[PDB]
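Before any comments, here is the structure.
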Amino acid sequence: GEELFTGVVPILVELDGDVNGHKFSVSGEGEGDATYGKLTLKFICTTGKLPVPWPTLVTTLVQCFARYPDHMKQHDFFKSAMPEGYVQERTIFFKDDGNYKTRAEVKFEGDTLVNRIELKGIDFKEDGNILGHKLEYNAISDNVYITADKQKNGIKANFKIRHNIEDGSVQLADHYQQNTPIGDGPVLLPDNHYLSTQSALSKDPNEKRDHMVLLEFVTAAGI
């Protein structure tokens, strides 16, 4: 499956969301180059205004583009599941606020790597940091800690994202993740390791729709 990632691969992302009954959709396009762990993406809210802050969607909106060091390549579950792909599920607990539950299918459609997502958010506070849009449009960076899940023939992960709040404080988002192959072929069940991930958020000065530009680097480490 790793052979499918040796060059630059087009990416498409499609998300339908419902957070406390606020419905929305997001589409994204860009490119990934796993040789360098490099992702360039642009997302648009296709339904109008996004009802949650963009930074809170970054993690949900393709870890198959991680750069695995040569000495770690037998620990890359993500690429091993391709082209058939994998289901990626999360619960994201926003401290003192609501939660997102996400289910996504990541697979090739031809030469394009597609991430199709449903997101459901509940128990958010109307005037909290998410629905109240109190988070800075700021980068996120952290380590995704992966372990094998032999019983789903896949992986689990956990990590924290600390989103800056406009008052100088932090909104914690505790992520719990599980990935399961879609196909029935052999996949790589890894030893414990992590993905060092950094996402830089920006705006396209010519884009009038509600949107997010991302430049992201993802590198496997810890072995």
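What you see of chain A is 4-64, 68-229, where the numbers are those given in Swiss-Prot.
For this deposited structure, the header notes the method as X-ray crystallography, 1.1 Å.
Every residue gets a Cβ built from N, Cα and C, even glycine.
As recorded in Swiss-Prot, the features of this protein are as follows:
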- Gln69 to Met: In Citrinine; leads to excitation and emission peaks of 516 and 529 nm, respectively; when associated with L-68; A-72 and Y-203 (MUTAGEN)
- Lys79 to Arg: In Topaz; shifts the major emission and exitation peak up to 20 nm; when associated with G-65; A-72 and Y-203 (MUTAGEN)
- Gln80 to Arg: In Azurite; shifts the excitation and emission spectra to shorter wavelengths and increases quantum yields compared to BFP; when associated with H-66; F-145; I-150 and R-224 (MUTAGEN)
- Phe99 to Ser: In alphaGFP/cycle 3 GFP; improves folding at 37 degrees Celsius, reduces aggregation at high concentrations, and increases the diffusibility of the protein inside cells; when associated with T-153 and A-163 (MUTAGEN)
- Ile128 to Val: In EBFP2.0; shifts the excitation and emission spectra to shorter wavelengths and increases quantum yields compared to BFP; when associated with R-30; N-39; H-66; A-72; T-105; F-145; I-150; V-155; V-171; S-198; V-206 and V-224 (MUTAGEN)
- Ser147 to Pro: Increases fluorescence at warmer temperatures such as 37 degrees Celsius (MUTAGEN)
- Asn149 to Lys: Increases fluorescence at warmer temperatures such as 37 degrees Celsius. In Esmerald; leads to brighter fluorescence; when associated with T-65; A-72; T-153 and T-167. In VisGreen; leads to brighter fluorescence; when associated with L-64; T-65; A-72 and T-167 (MUTAGEN)
- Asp155 to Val: In EBFP2.0; shifts the excitation and emission spectra to shorter wavelengths and increases quantum yields compared to BFP; when associated with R-30; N-39; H-66; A-72; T-105; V-128; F-145; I-150; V-171; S-198; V-206 and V-224 (MUTAGEN)
- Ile167 to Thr: In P11; increases fluorescence at 475 nm excitation and at warmer temperatures such as 37 degrees Celsius. In Esmerald; leads to brighter fluorescence; when associated with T-65; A-72; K-149 and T-153. In VisGreen; leads to brighter fluorescence; when associated with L-64; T-65; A-72 and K-149 (MUTAGEN)
- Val193 to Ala: In mut1.5; shifts fluorescence lifetime from 3.03 to 2.72 ns; when associated with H-145 (MUTAGEN)
- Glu222 to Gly: Suppresses the 399 nm excitation peak, leaving only the longer wavelength peak at 475 nm (MUTAGEN)
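Swiss-Prot feature annotations superimposed on the structure.
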residue	record	CB count, 10 Å
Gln69	mutagenesis position	25
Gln80	mutagenesis position	12
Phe99	mutagenesis position	17
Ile128	mutagenesis position	12
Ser147	mutagenesis position	14
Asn149	mutagenesis position	16
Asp155	mutagenesis position	16
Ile167	mutagenesis position	21
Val193	mutagenesis position	23
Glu222	mutagenesis position	22
At a 10 Å cut-off from the C-beta of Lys79 (mutagenesis position), count the other C-beta atoms across all protein chains.
13
Compare the Cα of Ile128 (mutagenesis position) against each of the mutagenesis positions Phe99, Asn149, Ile167, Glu222 and report the nearest.
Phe99
By CA-CA distance, flag whichever of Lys79, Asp155, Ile167, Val193, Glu222 among the mutagenesis positions is nearest to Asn149 (mutagenesis position).
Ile167
Could you find out if DSSP has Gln69 (mutagenesis position) as helix, strand or coil?
helix
Please identify, among the mutagenesis positions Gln69, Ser147, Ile167, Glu222, the one with the smallest Cα-Cα distance to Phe99 (mutagenesis position).
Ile167
Among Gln69, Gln80, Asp155, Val193, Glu222, i.e. the mutagenesis positions, the one with its Cα nearest that of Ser147 (mutagenesis position) is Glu222
Of the mutagenesis positions listed as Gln69, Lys79, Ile167, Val193, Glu222, the one whose CA lies nearest the CA of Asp155 (mutagenesis position):
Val193
One of the mutagenesis positions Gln80, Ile167, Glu222 has its Cα closest to the Cα of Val193 (mutagenesis position), namely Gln80
Nearest by CA distance to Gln69 (mutagenesis position): which of the mutagenesis positions is it, out of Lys79, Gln80, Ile167, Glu222?
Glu222
